[PDB]
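Reading through the structure tokens given below for one structure.
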2 protein chains.
Amino acid sequence: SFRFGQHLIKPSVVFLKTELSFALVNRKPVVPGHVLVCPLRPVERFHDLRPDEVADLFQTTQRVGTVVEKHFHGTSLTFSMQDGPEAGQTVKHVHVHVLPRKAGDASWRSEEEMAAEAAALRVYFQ
Amino acid sequence: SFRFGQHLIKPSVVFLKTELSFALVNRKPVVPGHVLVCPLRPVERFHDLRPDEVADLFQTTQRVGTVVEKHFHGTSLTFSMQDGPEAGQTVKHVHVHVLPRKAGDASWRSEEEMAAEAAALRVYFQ
């Protein structure tokens, strides 16, 4: 019951939801712990978000980053927002990729492995 | 009179300063219009910023992005925060790289070309 571009995201793979944003696990993680933080409102471009959505998207991103860097044993984090088509945006919904980074660094999984990861992550926001 | 890690940044190359953040031009742009948005307080890791600094850093980033994408004729934007050492962080001060992106895409310049760019950019925040 979360929109992401034109896909409906099952709650089981969503591990955080605030008043204006939500975070989900990826079907295709680039690295372990690769997660996405999106505003609840589906806007395509970042300039479309209102000031309060911007504050919340990034305060949630901060919280999510801390959790995934801990949980997936990274020693750093990469945050990247591909804003727009010439920037790599495939799904047209503003979102931040958060990736746990570690020294010197398919991986496709099931809806159930996704849901198990999300459940693990939910424990850090209790 | 702006700290950036352990460097002091001359105001002439800074084109926006809010209550908690500031934006500067790069000595080494990756692409035309590559600019940086940093909090005024020098914290190394993103988790170190307070909630209000986080909101402001990213609301300023939003504003800066719009301006540089316009001014440097890009059709998209890439936002990337390398948070931490294993993520590529050379200068230890939280900062967002904002890069104007266009279809299909040294470049080192003088303090005066930097200051001229900053001046151009300042006109969009008047």
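Numbering of chain A is taken from Swiss-Prot, so the residues present carry the numbers 2-106, 127-147, in order.
The backbone N, Cα and C atoms fix where each Cβ goes, and this holds for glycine too.
If you look up Swiss-Prot, you'll see A:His96 marked as active site, tele-AMP-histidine intermediate, on the strength of experimental evidence. In the three-state DSSP classification, A:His96 (mutagenesis position) falls within coil. Summarising the environment of A:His96 (mutagenesis position), the number of other Cβ atoms within 10 Å of its Cβ, over all protein chains shown, is 25.
What Swiss-Prot records for A:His8, A:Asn27, A:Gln83, A:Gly89, A:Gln90, A:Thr91, A:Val92, A:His98 is substrate binding site. Annotation for A:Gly89 (substrate binding site): spatial neighbours A:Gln83, criterion Cβ-Cβ under 8 Å with sequence separation of six or more. Following the DSSP three-state reduction, the secondary structure of A:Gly89 (substrate binding site) is coil.
According to Swiss-Prot, the mutagenesis experiment A:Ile10 to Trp carries the annotation: Strongly reduces affinity for substrates and impairs apoptosis; when associated with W-25. Applying an 8 A CB threshold to same-chain residues 6+ apart, the list for A:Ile10 (mutagenesis position) reads A:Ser2, A:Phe3, A:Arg4, A:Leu25.
One mutagenesis experiment named in Swiss-Prot is A:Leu25 to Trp, and its note says Reduces affinity for substrates and impairs apoptosis. Strongly reduces affinity for substrates and impairs apoptosis; when associated with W-10. In the three-state DSSP assignment, the secondary structure recorded for A:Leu25 (mutagenesis position) is strand.
Quoted from Swiss-Prot, the note attached to the mutagenesis of A:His35 to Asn states: 50% decrease in catalytic activity. No loss in substrate binding. Long-range Cβ neighbours of A:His35 (mutagenesis position) (same chain, at least 6 residues apart, Cβ-Cβ under 8 Å): A:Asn27, A:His98, A:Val99, A:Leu100, A:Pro101.
Long-range Cβ contacts of A:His94 (mutagenesis position) within its own chain (separation 6+, distance under 8 Å): A:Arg4, A:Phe5, A:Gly6, A:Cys39, A:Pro43, A:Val44, A:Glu45. Quoted from Swiss-Prot for the published mutagenesis A:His94 to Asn: 75% decrease in catalytic activity. No loss in substrate binding.
The annotation that Swiss-Prot gives for the mutagenesis experiment A:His96 to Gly reads: Total loss of catalytic activity. Rescuable with free imidazole.
The note that Swiss-Prot attaches to the published mutagenesis A:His96 to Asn is: Total loss of catalytic activity. No loss in substrate binding.
Quoted from Swiss-Prot, the note on mutagenesis experiment A:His96 to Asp is: Loss of catalytic activity.
Counting every protein chain shown, the number of other Cβ atoms lying within 10 Å of the Cβ of A:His98 (mutagenesis position) is 18. While the structure shown retains the original residue, Swiss-Prot records the mutagenesis experiment A:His98 to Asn with this note: 98% decrease in catalytic activity.
Neighbour count (other Cβ atoms within 10 Å of the Cβ, all protein chains): 15 for A:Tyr145 (mutagenesis position). Under DSSP, A:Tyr145 (mutagenesis position) is assigned to a helix (H, G or I) in the three-state scheme. According to Swiss-Prot, the mutagenesis experiment A:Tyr145 to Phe carries the annotation: No effect on phosphorylation by SRC.
Secondary structure at A:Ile10 (mutagenesis position), as computed by DSSP, is strand. Here 20 residues go unmodelled in the deposited structure, bounded by A:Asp106 on one side and A:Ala127 on the other; the Cα atoms of these bounding residues are 16 Å apart. Largest Cα-Cα distance over the residues recorded as binding substrate, namely A:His8, A:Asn27, A:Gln83, A:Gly89, A:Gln90, A:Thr91, A:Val92, A:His98, equals 18 Å.
A:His96 (mutagenesis position) and A:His8 (substrate binding site) are 14 Å apart (CA-CA, integer value). Checking the recorded positions A:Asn27, A:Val92, A:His96, A:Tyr145 against chain B with a Cβ-Cβ cut-off under 8 Å leaves no residue at all. Spacing of A:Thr91 (substrate binding site) relative to A:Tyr145 (mutagenesis position) is 30 Å (Cα to Cα, whole number).
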